[PDB]
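Undergrad: The structure follows.
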Amino acid sequence: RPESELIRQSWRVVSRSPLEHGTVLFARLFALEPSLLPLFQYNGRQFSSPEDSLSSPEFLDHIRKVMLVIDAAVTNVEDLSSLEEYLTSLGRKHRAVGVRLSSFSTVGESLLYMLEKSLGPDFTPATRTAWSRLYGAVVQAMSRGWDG
Ligand code: HEM
């Protein structure tokens, strides 16, 4: 594909400092949907403010986990059906922790925001479109974990 290379090339810049970049993604995420903050429950406690999450080693570990699943999608960009069962089960996990499937649309916007801000003029509309397709396929797979 042409899109496959556009994804690989755009990811390279970001994939080298995944915590820095996933930090932008999650900052944006809570700026858009602060009601996601309480779903990150470590040691029984609730983060009061978005900046509280950034001091949590467990939260930051989660950023790294997210960037690793995205990296798996990129690796597998030419065929994502091989991640389907992994992703379905990832979906069920998130259903279990209280995430509503609709919140994954905000996550997608947050990803696109992060890529836009890292790539600047290199985030062409074809790059956006390609990422939107890839993320969309990921969430389709995950959505099976919420009962189809
Ligand atoms: C609204 C967005 C999200 C919320 C509120 C959320 C919350 C959580 C929570 C509470 C856990 C369990 C605690 C932990 O391991 O940190 C978890 C695990 C995880 N999340 Fe997320 N998450 C979100 C989005 C994502 C996305 C977009 C990905 C990947 C693309 C992701 C990947 C993971 C992985 C890999 C784990 C470990 C799952 C396991 O135990 O096997 N999460 N998430």
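Numbers in chain A come straight from Swiss-Prot, and the residues shown are 3-150, in order.
Using the three backbone atoms N, Cα and C, a Cβ is placed for every residue, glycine included.
Got these off Swiss-Prot a minute ago, pasting:
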BINDING   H64, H96  heme b binding site
MUTAGEN   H64 to L  Improved binding of dioxygen and carbon monoxide to the iron atom
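Looking at the shown structure, what environment does each listed feature sit in?
TA: Note: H96 (heme b binding site) has non-local neighbours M144, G147, i.e. same-chain residues 6+ apart with C-beta under 8 A of its own C-beta.
Listed in sequence order, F42 are the same-chain residues six or more apart from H64 (mutagenesis position) with CB atoms under 8 A from its CB.
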